[PDB]
Amino acid sequence: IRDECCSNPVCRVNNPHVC
């Protein structure tokens, strides 16, 4: 529980469901 990259469209675009 630390999905900081969720608030980043660059992270969530490459990650499958990290949020």
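What you see of chain A is 45-63, where the numbers are those given in Swiss-Prot.
Determined by solution NMR, according to the entry header.
Any Cβ shown, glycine's included, is placed from N, Cα and C.
For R46 to K, Swiss-Prot lists a mutagenesis experiment annotated as follows: Loss in inhibitory potency on alpha-4-beta-2/CHRNA4-CHRNB2 and loss in inhibitory potency on alpha-3-beta-2/CHRNA3-CHRNB2; when associated with lack of gamma-carboxyglutamation at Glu-48. Listed in sequence order, there are no same-chain residues at least 6 apart in sequence whose CB falls under 8 Å from the CB of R46 (mutagenesis position).
Quoting Swiss-Prot on the mutagenesis of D47 to N: Loss in inhibitory potency on alpha-4-beta-2/CHRNA4-CHRNB2 and loss in inhibitory potency on alpha-3-beta-2/CHRNA3-CHRNB2; when associated with lack of gamma-carboxyglutamation at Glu-48. A coil conformation is recorded for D47 (mutagenesis position) in the three-state DSSP classification, outside any helix or strand. The local packing around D47 (mutagenesis position), expressed as other Cβ atoms within 10 Å of its Cβ over all shown chains, amounts to 13.
Experimental mutagenesis is annotated in Swiss-Prot for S51 to A, with the remark: 2.5-fold and 3.3-fold decrease in inhibitory potency on alpha-7/CHRNA7 and alpha-4-beta-2/CHRNA4-CHRNB2 nAChR, and 1.4-fold increase in inhibitory potency on alpha-3-beta-2/CHRNA3-CHRNB2 nAChR; when associated with lack of gamma-carboxyglutamation at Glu-48.
Experimental mutagenesis is annotated in Swiss-Prot for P53 to A, with the remark: 17.7-fold and 50-fold decrease in inhibitory potency on alpha-7/CHRNA7 and alpha-3-beta-2/CHRNA3-CHRNB2 nAChR, respectively, and complete loss of activity on alpha-4-beta-2/CHRNA4-CHRNB2 nAChR; when associated with lack of gamma-carboxyglutamation at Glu-48. Summarising the environment of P53 (mutagenesis position), the number of other Cβ atoms within 10 Å of its Cβ, over all protein chains shown, is 8.
Summarising the environment of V57 (mutagenesis position), the number of other Cβ atoms within 10 Å of its Cβ, over all protein chains shown, is 7. Annotation of the published mutagenesis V57 to F in Swiss-Prot: Loss in inhibitory potency on alpha-4-beta-2/CHRNA4-CHRNB2 and very important decrease in inhibitory potency on alpha-3-beta-2/CHRNA3-CHRNB2; when associated with lack of gamma-carboxyglutamation at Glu-48; the original residue is retained in the structure shown.
According to Swiss-Prot, the mutagenesis experiment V57 to Y carries the annotation: 40-fold increase in selectivity on alpha-4-beta-2/CHRNA4-CHRNB2 over alpha-7/CHRNA7; when associated with lack of gamma-carboxyglutamation at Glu-48.
Listed in Swiss-Prot is the mutagenesis experiment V57 to S, annotated as follows: No change in inhibitory potency on alpha-4-beta-2/CHRNA4-CHRNB2 and small increase in inhibitory potency on alpha-3-beta-2/CHRNA3-CHRNB2; when associated with lack of gamma-carboxyglutamation at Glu-48.
The note that Swiss-Prot attaches to the published mutagenesis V57 to I is: No change in inhibitory potency on alpha-4-beta-2/CHRNA4-CHRNB2 and important decrease in inhibitory potency on alpha-3-beta-2/CHRNA3-CHRNB2; when associated with lack of gamma-carboxyglutamation at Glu-48. DSSP assigns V57 (mutagenesis position) to a helix.
While the structure shown retains the original residue, Swiss-Prot records the mutagenesis experiment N58 to A with this note: 10.1-fold decrease in inhibitory potency on alpha-7/CHRNA7 nAChR, 2.6-fold increase in inhibitory potency on alpha-3-beta-2/CHRNA3-CHRNB2 nAChR, and complete loss of activity on alpha-4-beta-2/CHRNA4-CHRNB2 nAChR; when associated with lack of gamma-carboxyglutamation at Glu-48.
Using a 10 Å radius centred on the Cβ of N59 (mutagenesis position) and all shown protein chains, the other Cβ atoms total 13. Record note (Swiss-Prot), mutagenesis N59 to A: No change in inhibitory potency on alpha-7/CHRNA7 and alpha-3-beta-2/CHRNA3-CHRNB2 nAChR and complete loss of activity on alpha-4-beta-2/CHRNA4-CHRNB2 nAChR; when associated with lack of gamma-carboxyglutamation at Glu-48. The unchanged residue is displayed.
Under its mutagenesis annotations, Swiss-Prot gives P60 to A the following note: 2.5-fold and 4-fold decrease in inhibitory potency on alpha-7/CHRNA7 and alpha-3-beta-2/CHRNA3-CHRNB2 nAChR, respectively, and complete loss of activity on alpha-4-beta-2/CHRNA4-CHRNB2 nAChR; when associated with lack of gamma-carboxyglutamation at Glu-48. The Cβ of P60 (mutagenesis position) has no same-chain neighbour under 8 Å that is 6 or more residues away in sequence.
According to Swiss-Prot, the mutagenesis experiment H61 to A carries this note: No change in inhibitory potency on alpha-7/CHRNA7 and alpha-3-beta-2/CHRNA3-CHRNB2 nAChR, and 4.7-fold decrease in inhibitory potency on alpha-4-beta-2/CHRNA4-CHRNB2 nAChR; when associated with lack of gamma-carboxyglutamation at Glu-48. For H61 (mutagenesis position), applying a Cβ distance below 8 Å and a minimum sequence separation of six or more within one chain yields no residues.
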Distance between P53 (mutagenesis position) and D47 (mutagenesis position) at the Cα atoms, whole Å? 12
Calculate the distance in Å between the alpha carbons (Cα) of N59 (mutagenesis position) and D47 (mutagenesis position), and round it to a whole number. 11
Could you state the CA-to-CA distance between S51 (mutagenesis position) and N58 (mutagenesis position) to the nearest Å? 13
